[PDB]
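As structure tokens, the structure follows; a few thoughts come after it.
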Amino acid sequence: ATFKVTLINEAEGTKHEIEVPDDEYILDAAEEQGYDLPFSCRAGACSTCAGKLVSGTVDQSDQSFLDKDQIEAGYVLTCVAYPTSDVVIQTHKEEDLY
Ligand code: FES
């Protein structure tokens, strides 16, 4: 399956739509399609690539930085997240983390 991923940059007021395979991380697909997104470690262990789910689900089982409450709040590390449905996500949310 291939899912539609809508990327929202609130501060910029931008909206970009990408198509993501069920077996590719969102960050990788975004880059391939022309959208550079923030990142550092690329391994699920930092907060640089943090995003926030608006709608849809992901599989980020490979992540290790976010605690259970943060996940519950909708936080996602884009570098190791697979979409599991069409998704709407706000990018550049690193600052929201404490
Ligand atoms: S870039 Fe570090 S967790 Fe994604």
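Numbering of chain A is taken from Swiss-Prot, so the residues present carry the numbers 2-99, in order.
From the backbone N, Cα and C atoms, a Cβ is placed for every residue, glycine too.
If you look up Swiss-Prot, you'll see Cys42, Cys47, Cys50, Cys80 marked as [2Fe-2S] cluster binding site. Swiss-Prot lists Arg43 to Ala, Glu or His among its mutagenesis entries, and the accompanying note reads: No effect on electron transfer. Looking at Swiss-Prot, you'll find the mutagenesis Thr49 to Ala noted as follows: No effect on electron transfer. Quoting Swiss-Prot on the mutagenesis of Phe66 to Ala or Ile: 1000-fold decrease in electron transfer. A mutagenesis experiment is reported in Swiss-Prot for this position, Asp70 to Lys, and the note states: Small effect on electron transfer. Here the residue is the original one, but Swiss-Prot notes a mutagenesis experiment at this spot, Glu95 to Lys: 20000-fold decrease in electron transfer.
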### Message
Around the [2Fe-2S] cluster site formed by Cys42, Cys47, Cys50, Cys80, which additional residues qualify by having Cβ within 8 Å of the site's Cβ center?
### Response
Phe40, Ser41, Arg43, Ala44, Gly45, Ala46, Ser48, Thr49, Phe66, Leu78, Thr79, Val81
### Task
May I ask for the distance between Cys47 ([2Fe-2S] cluster binding site) and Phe66 (mutagenesis position), taken between their Cα atoms and rounded to an integer number of Å?
6
### Query
Out of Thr49, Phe66, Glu95, which of these mutagenesis positions is nearest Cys42 ([2Fe-2S] cluster binding site) by C-alpha distance?
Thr49
### Query
How many Å separate the Cα atoms of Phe66 (mutagenesis position) and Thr49 (mutagenesis position)?
11
### Separation of alpha carbons, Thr49 (mutagenesis position) and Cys80 ([2Fe-2S] cluster binding site) (Å)
9
#### Entry: The one of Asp70, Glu95 whose CB sees the fewest other CB atoms within 10 Å, among these mutagenesis positions
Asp70
### Task
Looking only at C-alpha atoms, tell me how far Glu95 (mutagenesis position) is from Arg43 (mutagenesis position), rounded to the nearest Å.
14
### Task
Based on DSSP, name the secondary structure state of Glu95 (mutagenesis position): helix, strand or coil.
helix
